[PDB]
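Working notes, structure below.
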Amino acid sequence: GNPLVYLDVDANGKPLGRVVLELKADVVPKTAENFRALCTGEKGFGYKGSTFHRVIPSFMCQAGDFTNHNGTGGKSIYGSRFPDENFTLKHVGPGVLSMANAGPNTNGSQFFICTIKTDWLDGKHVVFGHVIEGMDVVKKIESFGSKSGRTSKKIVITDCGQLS
Ligand SMILES: Cc1c(C(=O)NCc2ccc(N)cc2)cnc2cc(=O)[nH]n12
């Protein structure tokens, strides 16, 4: 079945709880596998210890730059970047999990969780999963963002992994 993975998130060193994500490997297997392996850390690198560096209320929470911690970095398990697998899944509402990018075919490790329907991203960002549990944690993260994306608390993925 599709992988279930988790992110345990702190804000200014206090735990907020756990976000559980389903990865739609049946639709986007290569994109799902990248995220799964970055959660487990099994390639020797991944999301553990990295941050939500860009958070915009009423839009999304973005994370996954585990190399530069600022939106310029990250890498995939395949290499620095990998192609857009497909655009079949849509940005239908809060809880959608999608790949950040710098244009076509520039997926790495950065990702975002939507807090609203973001239909204008359809066909531009690869959707690959959704929140199963922990939308309350996502809403807390969102509340620590700003219009500019700068966070008002340090939001850290302290632990992450695969549940099934
Ligand atoms: C524009 C931007 C990006 C961005 O698009 N980075 C390019 C990129 C994405 C994914 C991969 N894998 C590689 C490169 C990342 N963070 C922030 C914060 C902010 O205020 N603007 N911003």
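What you see of chain A is 44-207, where the numbers are those given in Swiss-Prot.
Per the header of the entry, the method used was X-ray crystallography, 1.1 Å.
Including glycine, each Cβ sits where the backbone N, Cα and C put it.
Looking at Swiss-Prot, you'll find the mutagenesis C203 to S noted as follows: Blocks Ca(2+)-induced mPTP opening and reduces hydrogen peroxide-induced cell death. Every protein chain considered, the tally of other Cβ atoms within 10 Å of the Cβ of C203 (mutagenesis position) stands at 23. Under the three-state DSSP scheme, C203 (mutagenesis position) falls in the strand class.
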